[PDB]
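A.B. asks: The structure is given below, and queries will be raised subsequently.
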Number of protein chains: 2
Amino acid sequence: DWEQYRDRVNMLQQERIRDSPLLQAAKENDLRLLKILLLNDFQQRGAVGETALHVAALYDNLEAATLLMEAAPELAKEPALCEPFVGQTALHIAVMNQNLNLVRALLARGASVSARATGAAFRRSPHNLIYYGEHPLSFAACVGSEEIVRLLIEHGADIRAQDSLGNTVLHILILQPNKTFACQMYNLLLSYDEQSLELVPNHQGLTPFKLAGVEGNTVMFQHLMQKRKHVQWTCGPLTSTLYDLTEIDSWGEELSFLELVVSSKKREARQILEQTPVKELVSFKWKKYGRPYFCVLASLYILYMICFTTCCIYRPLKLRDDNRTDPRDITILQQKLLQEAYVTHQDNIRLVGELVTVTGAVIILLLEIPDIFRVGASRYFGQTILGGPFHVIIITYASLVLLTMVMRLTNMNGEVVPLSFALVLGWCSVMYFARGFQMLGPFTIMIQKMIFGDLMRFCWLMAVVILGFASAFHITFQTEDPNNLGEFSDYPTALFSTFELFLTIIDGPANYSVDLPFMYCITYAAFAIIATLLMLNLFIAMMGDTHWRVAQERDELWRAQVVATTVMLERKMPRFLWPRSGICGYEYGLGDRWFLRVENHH
Amino acid sequence: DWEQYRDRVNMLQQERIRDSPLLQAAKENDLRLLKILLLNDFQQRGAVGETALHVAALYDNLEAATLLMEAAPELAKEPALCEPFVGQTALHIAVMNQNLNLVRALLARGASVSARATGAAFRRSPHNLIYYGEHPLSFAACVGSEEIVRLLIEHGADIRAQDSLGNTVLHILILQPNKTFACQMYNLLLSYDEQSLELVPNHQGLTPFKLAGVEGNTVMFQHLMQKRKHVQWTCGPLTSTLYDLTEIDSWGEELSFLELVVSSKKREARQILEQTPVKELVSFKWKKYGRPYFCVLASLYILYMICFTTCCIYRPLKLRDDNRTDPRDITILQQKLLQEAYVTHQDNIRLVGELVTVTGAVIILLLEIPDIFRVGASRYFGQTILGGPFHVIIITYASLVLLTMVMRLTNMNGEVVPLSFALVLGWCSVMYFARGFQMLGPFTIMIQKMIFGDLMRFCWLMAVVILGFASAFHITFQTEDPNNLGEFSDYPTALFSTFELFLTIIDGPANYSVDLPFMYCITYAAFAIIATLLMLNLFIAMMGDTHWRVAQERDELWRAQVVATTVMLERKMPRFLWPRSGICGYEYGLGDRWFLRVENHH
Ligand SMILES: CC(C)[C@@H](C)/C=C/[C@@H](C)[C@H]1CC[C@H]2C3=CC=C4C[C@@H](O)CC[C@]4(C)[C@H]3CC[C@]12C
Ligand SMILES: CC(C)[C@@H](C)/C=C/[C@@H](C)[C@H]1CC[C@H]2C3=CC=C4C[C@@H](O)CC[C@]4(C)[C@H]3CC[C@]12C
Ligand SMILES: CC(C)[C@@H](C)/C=C/[C@@H](C)[C@H]1CC[C@H]2C3=CC=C4C[C@@H](O)CC[C@]4(C)[C@H]3CC[C@]12C
Ligand SMILES: CC(C)[C@@H](C)/C=C/[C@@H](C)[C@H]1CC[C@H]2C3=CC=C4C[C@@H](O)CC[C@]4(C)[C@H]3CC[C@]12C
């Protein structure tokens, strides 16, 4: 694995230092021995192709480093050579150690300011505890050294330089934990840009501004907004400000800033939506267009489900041609064949409802399937914010409807099976529209967080308890007459009865007109204590204990689902229903830009 | 008892001081009277064989002590003589009182630095509020007096000296509450050791390092780690450190450090497992070997339970030879005798499943019973962390399986009884494997903490309520026809029905075709209010109120169960499946030691 390999690389590096007297002296800073060694091989390389001057820079030994450079000035220009450290120079190491005097001493000897630390230790990865890109300037900026950054710019470090992810030093600063020092560095780097470095995309296609949204860097986002706002006036406690919408509203682009924020896997990304500019734009969009249109789509989908339900109530059945020869058989009706299912005016009225049902199932797939491809299936079905579990069940519903149509056209028996699933999944998918309402939306997120959390854990241990007790009840009743107590008469019935008895949805079996086996009363007393008194009430207790913890995240997720709905509706609906948001600058001599005006009290 | 004896010892001591003018003067420090007394018996002894110089040292009376020593220098060498205080000298007392000048005055007169306070007041026990071992140096160290410790070392106090538990001053310092001052003292004492005192075991077989793990002394453990770590390099925000695994991983030893920590009765011991070295070693062991092998053992045990369950479903039964002459008798099948139970190919297929069932029951006892002997039964079955309640039920399961085999071989009727218990206990023991999963493990600890806590308290008061109401319902129905209401027709049925009615698992008995006794409606209304409205819902309330309090400990116990599982699997499984953990130093010129490399951000 990567851990045992990186560990071995570090062990070999330390051994090759111990085993080589020049590298050992470069580590210890014992100038005595280092003078004797250098007085009479300077190109000695440690385990990763690093020089004695890399070793001196790592241990921050300026005296050993200057003594090595006086003996062999060429060492300042040397990269390391083996996979984790490829392209790392002594300048990269000195910059990480913030040794300004060693950085001056290396630059005075022509250490390259444009050298790339290409190796696996510098790539953005869960394997690496930091990501500073590949260039000495990016290292100096992430390390927070203003003076080393100026010094590197004065030696001609290219501020536009991009690493193997396409990230510029501005993208790399958005990715750092030290957000306030990163904002101070971001102004310093923007000062040397006199087309802008803020507009350069990485290989994901993201500008620094879009990356601050995706990564949920609210401190860098509100900093980037200071160059995109204009204060129109202040009057006593009131200010009117005008915010440039260009990089937020993302007009005509296939993948907007707001879509990149609501579809981001970073939990912090949803905090960008609470910023004054994003929140007030998405609140306006939801008030004026999103809620009205989402209420119309909720209404149309409910009418479509009432239509489909009515087609199931009026489903074509006839008297069974076969005989109920078995006394346990209760089936009296049967499916009509296709050639006898469409005869009456009522069958033609149902054919219109069935054609509406099939048309809406086709429309669901035409609306759903392209968004799987845009978003990618694991992000599309996985994200709560986008509607993930509802997309699974609405596609499953449309698939079961089209399967049922194939069964109807082919005289296939058993339409009850896909129709019963489609009635449950079709109606449960009406809970998708709960996101439009503050009353229902946060509660629908609790339902989901309880299904994937507490209900999952419970059903795993509940199933183990049901297997034990169903088997004990079944073998307890194997010797007894099934007509006097039916609940455990075969093993599938014993499982189902034990499941219903666990949940207390069927009464505990009793028949006071006969002697039940004594082992039933013993087993059922233990079951009643374990399943109903303890586990069924402990479920309520652990749900109550989850509920108060999850409640703050439930509300943050609901507010983000409203924005994701707004972004989805504006993307998918006809543009004549969604007029461009904010204020057109061309009406006021401000150019082609669009704005949001926010007036606030302070 | 010990309390009334120690109290009497203290009362007699104070009386013998009051009754003896020299000891009374040694307590008061009235040098006037003490001069008159000493001018013309110095060997006067208080209630515990203590001298007037012990009394002067106890009351911290340096002037009386020096005046007593000037009259009788031999008193500095005297021990106390009666059971609680045997071997205590005036030096032990002066050291506890931190009187450096009295310690100098006693050492100047040859008070023994190697004297042992052998008496019952100095032994590690719940009877004693402190434990400083038996020697003046251990007293000075636990009292925290650096200057008295140096002074005693300068007078030749043996730093290797061991008390009646085999504890050295280092072991005794791990046992003190003042952990940060104890670490400062631990460095001072290690400085005089120039085979090491850190390697000396006590009579439990524990070194100071193992004792810090067992006692959960995380402050002393992280201090002891500072002499067992090497910083390989630091580069900007990153450091790589190498930790010596020798005393943690405990190779080839019959009882490891990690086993001593997970099996400790101290609740603080589980905090040692969260230290960087222990946590990262046990996390690696669990990731690479523990979880994969525990998932295989979970799978094999579930397949074994499905096999046993199938042998119970296909259990050999025939039509009853006897007649159902009683109209209340519902038994229609009976056990086959052994000589008719193995005839068909299906019986031979079941014999293979029954031989697998018996083989796994023998294997369970071969795996379980030796670990009872290693750990000791009360620690083995008592500890949640080790699997205690699951070890009880898995041994009970294997015992019921082997009992059932003896019943099968002997034509003994009633195999339903041990098989019904074995099906419940065998399946409920699958919850042992819940510890391997973050989803199920903490919840399985809540199940256990609720069974032993809230369910226990509830079942005690619930039983008292059922006894009252079952008796009232039984005598209410004694005069009435059992065929019209069967629930209370005899006292065992009335108990069982009242138990099912308490839990609301059977419907309240009613028969609108007859007049029930009016006393039933009155009694059942009171029962319905007390049992179902109040107590059954108050159970949910007290569980909810336990759940939020226990939730932090539940997670700490789960994280410790994962480590205990890892330690158990590595101990019990073949060593070719468990390669030695960490980094072999011999590959890198570091010797025979093994290491963990931890790289961290700061
Ligand atoms: C035998 C059939 C009828 C079985 C398989 C049916 C199961 C359905 C009812 C289950 C499967 C997944 C469940 C489910 C998935 C996720 C969510 C999202 C949550 O925010 C609201 C509830 C909701 C919508 C629930 C409702 C009930 C569903 C849809
Ligand atoms: C406890 C958790 C794990 C939940 C999810 C599981 C419930 C189990 C016990 C349920 C789920 C569906 C149930 C089920 C489905 C349908 C039938 C067909 C019927 O003719 C006999 C019973 C039988 C075979 C029952 C047995 C019990 C089952 C398998
Ligand atoms: C009449 C028989 C069937 C009676 C005696 C059976 C009782 C069983 C089901 C009881 C006895 C002890 C109970 C028990 C003991 C302790 C634990 C550990 C806990 O972390 C998970 C639940 C678990 C495993 C439960 C499950 C149910 C058990 C095993
Ligand atoms: C309320 C708590 C204390 C729980 C643990 C106790 C429940 C009691 C009421 C249960 C446990 C087992 C039950 C029980 C076992 C088996 C039988 C044999 C049956 O032919 C008559 C009823 C009888 C005798 C009932 C009576 C009620 C008992 C004794």
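Here chain A follows Swiss-Prot for its numbers: 28-67, 71-224, 230-637, in order, are the residues you see.
Even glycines carry a Cβ here, placed using N, Cα and C.
The following feature annotations were taken from Swiss-Prot:
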BINDING   A:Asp542  Ca(2+) binding site
MUTAGEN   A:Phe425 to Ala  Decreased inhibition by the synthetic drug econazole
MUTAGEN   A:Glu535 to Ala  Minor effects on Ca(2+) permeation
MUTAGEN   A:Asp542 to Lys  Abolishes channel activity
MUTAGEN   A:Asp542 to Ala  Abolishes Ca(2+) permeation and Ca(2+)-dependent current decay; no effect on monovalent cations permeation
MUTAGEN   A:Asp542 to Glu, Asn or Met  Attenuates Ca(2+) permeation and Ca(2+)-dependent current decay
MUTAGEN   A:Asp550 to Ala  Minor effects on Ca(2+) permeation
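Give me the local environment of each listed feature.
C.D. replies: Under DSSP, A:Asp542 (mutagenesis position) is assigned to coil, being neither helix nor strand in the three-state scheme. Here A:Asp542 (mutagenesis position) comes close to no residue that lies at least six apart in sequence on the same chain with a C-beta under 8 angstroms from its C-beta.
For A:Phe425 (mutagenesis position), the Cβ neighbour count at a 10 Å cut-off comes to 21, with all displayed protein chains included.
Within 10 Å of the C-beta atom of A:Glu535 (mutagenesis position) sit 13 other C-beta atoms, taking all shown protein chains into account.
Contacts of A:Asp550 (mutagenesis position) defined by a Cβ separation under 8 A and a same-chain sequence distance of 6+ are given as none.
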A.B. asks: Please classify the secondary structure at A:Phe425 (mutagenesis position) using three-state DSSP.
C.D. replies: helix
A.B. asks: What kind of secondary structure is A:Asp550 (mutagenesis position) part of, going by DSSP in three states?
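C.D. replies: DSSP call for A:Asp550 (mutagenesis position): coil, neither helix nor strand.
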A.B. asks: C-alpha of A:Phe425 (mutagenesis position) to C-alpha of A:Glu535 (mutagenesis position): distance in Å?
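C.D. replies: Pair distance, Cα basis, whole Å: 28 Å.
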A.B. asks: Using a Cβ cut-off of under 8 Å to chain B, which of the mutagenesis positions A:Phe425, A:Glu535, A:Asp542, A:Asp550 qualify?
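C.D. replies: Filtering A:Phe425, A:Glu535, A:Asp542, A:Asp550 for a Cβ under 8 Å from chain B leaves A:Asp542, A:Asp550.
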